[PDB]
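So the structure is just underneath, and the comments pick up after that.
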Amino acid sequence: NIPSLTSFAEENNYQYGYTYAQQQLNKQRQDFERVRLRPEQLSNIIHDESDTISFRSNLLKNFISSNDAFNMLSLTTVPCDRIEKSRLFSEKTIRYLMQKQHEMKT
Amino acid sequence: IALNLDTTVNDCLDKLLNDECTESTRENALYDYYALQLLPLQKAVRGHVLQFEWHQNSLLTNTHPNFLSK
Amino acid sequence: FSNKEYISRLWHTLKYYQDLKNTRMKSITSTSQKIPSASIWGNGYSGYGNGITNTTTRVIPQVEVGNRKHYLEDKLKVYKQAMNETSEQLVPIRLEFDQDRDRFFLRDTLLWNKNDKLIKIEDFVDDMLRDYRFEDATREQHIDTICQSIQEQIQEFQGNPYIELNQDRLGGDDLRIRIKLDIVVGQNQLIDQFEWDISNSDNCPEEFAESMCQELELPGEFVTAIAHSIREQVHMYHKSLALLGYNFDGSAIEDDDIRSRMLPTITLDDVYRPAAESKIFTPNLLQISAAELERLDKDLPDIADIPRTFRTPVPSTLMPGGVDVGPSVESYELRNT
Amino acid sequence: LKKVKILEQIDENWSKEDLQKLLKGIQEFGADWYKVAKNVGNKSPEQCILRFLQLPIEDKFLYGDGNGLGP
Amino acid sequence: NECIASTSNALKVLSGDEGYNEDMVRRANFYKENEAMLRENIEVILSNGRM
Amino acid sequence: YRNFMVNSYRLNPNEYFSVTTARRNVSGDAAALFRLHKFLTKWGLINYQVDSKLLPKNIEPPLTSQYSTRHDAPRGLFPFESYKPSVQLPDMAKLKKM
Amino acid sequence: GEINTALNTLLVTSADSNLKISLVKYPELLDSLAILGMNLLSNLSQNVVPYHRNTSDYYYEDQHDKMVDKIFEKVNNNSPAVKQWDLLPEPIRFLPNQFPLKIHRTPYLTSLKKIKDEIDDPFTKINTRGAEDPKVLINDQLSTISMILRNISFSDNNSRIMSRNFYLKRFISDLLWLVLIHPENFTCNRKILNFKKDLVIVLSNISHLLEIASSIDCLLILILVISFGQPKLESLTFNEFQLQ
């Protein structure tokens, strides 16, 4: 097949109305461009991450994540002088930067 | 709201039922009674038009954001 | 308003919509078994123009009225023509065919805009033949013959000459011509003559035809026949003037067949016509019977042969001048036993 | 008392007699708007339905004019 | 005010309910600022014969 | 022209109001009258009920019917609510005071 | 309502893949879709609200005597000009509002992260509904138009009918300007990705017969195709896109 560019012309094709070579080329045209342009009627209809995203699950997760983070704010009756600060380094990041600074003189 | 509405209905009923009240405020209470008994019919027609107005703007990509096209 | 009521409300809402979906599925399986049941939504259309909607979910592109596909415009050539729209130049068009050398009769007369490049003429002729209720074998009784006749008749139309083209003297000239007309509609025949200045541009034939049919109370075929007769005879005098090289500004008419058809100058004395000469210039609406109607049914431009306007009647119920075939005034079907 | 003065909606397209005939017609015939506009006269049924929608009946029993009602 | 108005609205969508705000459409100035769409919808419902 | 065509169709809607009768009854060129008639019949309004058919019979399932509506139905739309009266005795005193 | 119930009944049928919508049998539906998408793109860049205007919506509701009627305004107390308008308005360029300030070249993955950070927001307005806002109504009409137009173009006859249709080429050259140069009018950030995600699909099926109209469209095609993929931080400025 792989019919033509002349078979795609408007003269050899039907229009809103109101030969043999044309009716032979339009067989191969409609037999080529209906196995090429047909959509996939099976799975892999996900196509990406941002099509199977769920508004209901994210809305439920945000309803939980706002409620518990607001219960963290108001109901935690620890005064501001008593809120102890967290460490800016870990127990492993403080070992690796003692190791690499020891090995930095090479 | 419902108790104040019932009290106003029973108050605009009494203003016309007696005969010592003047006719300038005897027929005005009558039409105020008419307008108060016509309230849930107004709610029905008002609800109907607004339900059709809401159905004007349902477009299947608001309610269905996970529509698979092709 | 607590939790134990707010979930019991949602159970007495989901169980409603599950029964609603059962109804929706049953009303689908009913129509799939060729039983016309109603749905949650109403029945969509009726038989009026658009198709019956309560069906098995096909795609029906453009369910036609009668047997014709809807006319799809261009909407760009319409604006390309309607903005470059200087003049009109209406064309009188005559169609005559007989049972000999042709099969159809088709005695319709129409105006046509010469500057109109929008409508294809073969499409209008094909619409006209469908309006005359010709069956679908209408190409061996060609649409091409009528299309070629109308294509020839608009090519010969030389237009309104230099009386409109180059100069336009306000008031025109003394060129008053003797218009005669002879129109047959139903069984009435309008016979009337008058005078018409062919040298004036602001002479409106249609505004005079409506004026005459106002006074005589004519049906309306005479409205579109009188104006067509004026447009016909004025054009067939303008063509005979232009083919003899008239040079339309300076008059100097200088001929013998014409200048004898033209009328002389009205003096002070001739502002009243003689009495025996007056009885020609008056409209007579004669009535004719079947014998005369059968006699009329068979029988450089020649300005002596002024044709008559007989028309084959359109198959129309209400309109005067057309036969009453087809769908009736009453809406019946007559299923008998 | 805080009574709803319903006949003060006498804006120039309508009138007090028109509102009275409107209310008496809707009390006569329930929601058949052709008979209602027939009883009123000189007005289309759409204007009757619109003026029946736009009546301030229950606004003088609600809380606010137009701070806020809150939750 | 955005934490409250996006919490009750976060409950309306998750419950499945829909529609206008009940306390907004209960007054009379709603049907005076929306005077345009009501003259359309009243004619549409009346001419189709559903009013 | 438009009022003539629309008034002339609505005297007998079962008849296809052709272009040729409109051309024969009002004075004008055939192109503009043909374009106006095709525009008019494009939007319904004329030749919309030439060949009308009858819908036979509707076997109606429940809840798909006129007067098939119940107070027990859920108001998904129709945003006006019916609210539960709270009968509590301190709230009774509050309602008596307010 | 007549627009929305036509758009929804087109969107259900066009995505069905068992009911064919052929334009050989009817080629004026596509012109209605494209002219509607043109006129919605026009009053979105100017923030005009259609469908509920308080204007009258009706036009002029109502020889040798025009000089007589001129002096009739004299002895009672005792020629109109031409009009000009077009079928379609300006493409969206040559408007006084629309002048380019920043070509929005956002990549694919940053658009995905912006979508996932807008959905997973506490004060999100991604579901504010249709009847509560007219701008989201215009955007959800345009998204339906784009889903319909990407659904129609999977047929052998529609792909060569849509190829011309001057209306569709003008609508494509009209939306591709708005989604790349001034995307500030689209409400959500998923609609801006979804317009690029079906414009490329509808241009994948057409382009074997497409003749590009203007050079600005030929540049915006390049920028749209470039906008898929991940760049780096001369050399090759595009890290390889792994097809997982």
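What you see of chain F is 346-443, where the numbers are those given in Swiss-Prot.
Per the header: electron microscopy, 3.6 Å.
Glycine residues also receive a Cβ, built from the backbone N, Cα and C atoms like all the rest.
Annotated features, as they stand in Swiss-Prot:
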MUTAGEN   F:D374 to A  Loss of DNA-binding
MUTAGEN   F:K383 to D  Loss of DNA-binding; when associated with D-387
MUTAGEN   F:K387 to D  Loss of DNA-binding; when associated with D-383
MUTAGEN   F:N392 to A  Loss of DNA-binding
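Locations of recorded Swiss-Prot features on the structure.
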residue	record	Cβ within 10 Å
F:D374	mutagenesis position	21
F:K383	mutagenesis position	17
F:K387	mutagenesis position	14
F:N392	mutagenesis position	20
Is F:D374 (mutagenesis position) helix, strand or coil when read with DSSP? coil
In angstrom units, rounded to an integer, how far apart are the Cα atoms of F:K387 (mutagenesis position) and F:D374 (mutagenesis position)? 20
Between F:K383 (mutagenesis position) and F:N392 (mutagenesis position), find the distance joining the two CA atoms and give it rounded to the nearest Å. 10
What does DSSP assign F:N392 (mutagenesis position), in three states? coil
F:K387 (mutagenesis position) - helix vs strand vs coil (DSSP): helix
F:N392 (mutagenesis position) and F:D374 (mutagenesis position), Cα-Cα, nearest whole angstrom: 22
